[PDB]
Amino acid sequence: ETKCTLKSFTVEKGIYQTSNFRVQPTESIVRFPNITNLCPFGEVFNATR
Amino acid sequence: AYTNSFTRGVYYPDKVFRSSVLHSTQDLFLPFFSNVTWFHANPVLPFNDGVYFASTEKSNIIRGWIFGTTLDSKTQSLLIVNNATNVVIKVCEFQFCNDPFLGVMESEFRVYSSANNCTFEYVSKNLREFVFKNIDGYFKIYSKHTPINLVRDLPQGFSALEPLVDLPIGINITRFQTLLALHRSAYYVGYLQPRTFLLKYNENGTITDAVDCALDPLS
Amino acid sequence: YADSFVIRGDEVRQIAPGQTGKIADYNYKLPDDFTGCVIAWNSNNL
Amino acid sequence: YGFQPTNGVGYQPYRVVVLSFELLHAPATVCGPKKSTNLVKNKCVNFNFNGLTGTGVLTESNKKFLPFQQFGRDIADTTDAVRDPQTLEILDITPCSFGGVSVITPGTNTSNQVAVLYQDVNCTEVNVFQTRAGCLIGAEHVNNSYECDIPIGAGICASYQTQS
Amino acid sequence: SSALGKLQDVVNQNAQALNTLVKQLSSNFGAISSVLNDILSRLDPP
Ligand SMILES: *[C@@H]1O[C@H](CO)[C@@H](O[C@@H]2O[C@H](CO)[C@@H](O)[C@H](O)[C@H]2NC(C)=O)[C@H](O)[C@H]1NC(C)=O
Ligand SMILES: *[C@@H]1O[C@H](CO)[C@@H](O[C@@H]2O[C@H](CO)[C@@H](O)[C@H](O)[C@H]2NC(C)=O)[C@H](O)[C@H]1NC(C)=O
Ligand SMILES: *[C@@H]1O[C@H](CO)[C@@H](O)[C@H](O)[C@H]1NC(C)=O
Ligand SMILES: *[C@@H]1O[C@H](CO)[C@@H](O)[C@H](O)[C@H]1NC(C)=O
Ligand SMILES: *[C@@H]1O[C@H](CO)[C@@H](O)[C@H](O)[C@H]1NC(C)=O
Ligand SMILES: *[C@@H]1O[C@H](CO)[C@@H](O)[C@H](O)[C@H]1NC(C)=O
Ligand SMILES: *[C@@H]1O[C@H](CO)[C@@H](O)[C@H](O)[C@H]1NC(C)=O
Ligand SMILES: *[C@@H]1O[C@H](CO)[C@@H](O)[C@H](O)[C@H]1NC(C)=O
Ligand SMILES: *[C@@H]1O[C@H](CO)[C@@H](O)[C@H](O)[C@H]1NC(C)=O
Ligand SMILES: *[C@@H]1O[C@H](CO)[C@@H](O)[C@H](O)[C@H]1NC(C)=O
């Protein structure tokens, strides 16, 4: 990696920034308010007449 | 009569918590040191952009407001009421008495005479401030209840108003009124304009002070 | 590459670089990095 | 229709419901019931609370919102806390570790050995030596003090001795 | 114990610049939002 970022087959002594690093998200989560109402789809699909 | 607010009508303009900081906002506020009407005990007022509304008593003479454009049929309006039981929000097309009120036997409610086409229902001294605004079909209501150590005069001090309600109505509004409980056996009205304020947040996240940035050169 | 076929007269605007449509989303796609010409002429007489 | 129970299919009564979704020009209205997955802590995740979308690691906190307040943010206006809409508990948000990587070379004309520094990263998240400049792998920590040869930082330097 | 303004000013200038850098991550520059997860959610790739 040093040879790539320095564009050379020889490198001299030193300290060289070559890349970055970061941790990746393991999974995904979702949160939302409880349940309420949700509409009563039982009056039109559940009528007696 | 007319009176002077001092630093009144500050509400939390969003749900965001903030620790000890000074945050700057642009919104619709009641400017500091304003010219607020005085009413004793009432008439049809305008709305035009939000409303501040305080009131003072130990009994409960102020029993809600009524809103809308025509305050009658042929167009829709809101109605917010409170008998000795609890609040009753309602949205129909009404027929409102030109002088609507409720009595105090204790029989009452000569307010309207029509409740057609209802599109929303709901049922269930002192200083009681309210801020009413109406943006994008939502009718927002902020409020605060502070205890005065007077009976019925507008005091001085700072007290921020916390959001109460949110109604996705869609209703147009151009006018509003008030409702009072008669005798059978004091309130103010400010208006809101687009201002820029500087709010000081406590470490618990409450607004303790503010600066109106268009009052004077120091501000 | 000459791609030759026949379509309904409506979705002739469905043969274009970058789009959404029932013809473009299921039966034929062109990349947004397209480079070439599109020719269409009517046919119910054949 | 004179419906009768002994009718061939295609003459028996069918009940029909036609749902018609319309979109005038209001601000919003009815929508589906958003899902709700479990809530983990102490891992870099992709979270989503009500529409607040981001990624990071969630821990439990010592803040106290106001009952109407739904999330917190700091100076520079980044979200650094949140309330989750079912437990009513507030959670700290911390970005998921990141940094630079530097390689320490004694010169390719002398050796092919290298050491690696992971800048301001704790060593657990990557013999192994913890500096204040980060986590350093591939270098031995001696106890003597020489002149500085390659600067690591915060008072630490590295060098090719004897061979390592 | 009861003057180091030249040292305070270089600290203040650097902090004032670093804050202005971060506060620019929330401007549109003429776009629909400031969030890439909002342009990648209500717009097709083209
Ligand atoms: C109308 O109401 C009935 C009764 O509440 C619902 O019937 C249920 O359907 C589920 C799934 O098919 C079954 O597991 C239950 O056993 C049914 N109920 C009973 C009492 O047995 C029906 O789903 C409702 N219709 C709609 C459209 O919601
Ligand atoms: C949402 O519903 C859940 C049901 O799982 C509620 O969870 C309970 O919360 C109460 C607090 O009021 C606790 O006393 C119970 O021990 C909890 N039970 C379980 C199974 O978790 C939750 O309270 C509800 N949230 C809201 C907003 O009402
Ligand atoms: C409020 O405006 C009215 C308008 O005429 C004016 O008479 C009154 O003096 C004003 N009050 C104050 C406190 O400025
Ligand atoms: C209070 O007023 C509402 C307005 O409709 C009414 O529904 C309610 O019944 C009233 N309270 C009582 C005790 O009747
Ligand atoms: C509103 O009420 C009037 C009179 O009752 C009626 O003619 C009209 O149809 C109603 N509105 C709707 C949308 O039905
Ligand atoms: C409110 O009134 C205005 C009058 O200028 C009208 O144009 C507008 O459509 C009304 N609001 C709604 C939601 O229709
Ligand atoms: C609220 O703020 C006060 C003073 O700023 C502080 O003493 C207190 O600990 C905070 N939290 C409370 C009262 O829960
Ligand atoms: C680098 O390598 C060359 C070839 O082996 C050698 O001549 C030179 O001395 C080296 N440079 C050093 C040791 O600094
Ligand atoms: C690194 O992580 C360990 C493990 O929890 C912790 O004890 C330590 O305080 C962290 N920081 C340093 C500088 O070691
Ligand atoms: C370095 O010296 C300290 C003396 O306090 C000692 O505790 C430590 O073990 C030594 N480390 C090595 C690698 O010799």
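Chain D uses Swiss-Prot numbers throughout; the residues present, in order, are 495-620, 641-676, 690-691.
The backbone N, Cα and C atoms fix where each Cβ goes, and this holds for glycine too.
Same-chain residues at least 6 positions away in sequence with a Cβ under 8 Å from that of D:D614 (mutagenesis position) are, in sequence order, D:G593, D:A647, D:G648. Quoted from Swiss-Prot, the note on the mutagenesis of D:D614 to G is: Increase of pseudotyped VSV particle production ex vivo. Increase of viral load in hamster upper respiratory tract. Produces more infectious particles when cultured in primary human epithelial cells; increases replication and transmissibility in hamsters and ferrets.
Record note (Swiss-Prot) on the natural variant D:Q498 to R: In strain: Omicron/BA.1, Omicron/BA.2, Omicron/BA.2.12.1, Omicron/BA.2.75, Omicron/BA.4, Omicron/BA.5, Omicron/BQ.1.1, Omicron/XBB.1.5, Omicron/EG.5.1. The DSSP secondary structure for D:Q498 (variant position) is coil. Within 10 Å of the C-beta of D:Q498 (variant position) there are 8 other C-beta atoms, taking all protein chains into account.
In Swiss-Prot, a published natural variant is listed as D:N501 to T, annotated In strain: 19B/501T. Within the same chain, no residue at least six positions away from D:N501 (variant position) has a Cβ under 8 Å of its Cβ.
The local packing around D:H655 (variant position), expressed as other Cβ atoms within 10 Å of its Cβ over all shown chains, amounts to 11. Per Swiss-Prot, natural variant D:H655 to Y is noted as: In strain: Gamma/P.1, 19B/501T, 19B/501Y, Omicron/BA.1, Omicron/BA.2, Omicron/BA.2.12.1, Omicron/BA.2.75, Omicron/BA.4, Omicron/BA.5, Omicron/BQ.1.1, Omicron/XBB.1.5, Omicron/EG.5.1.
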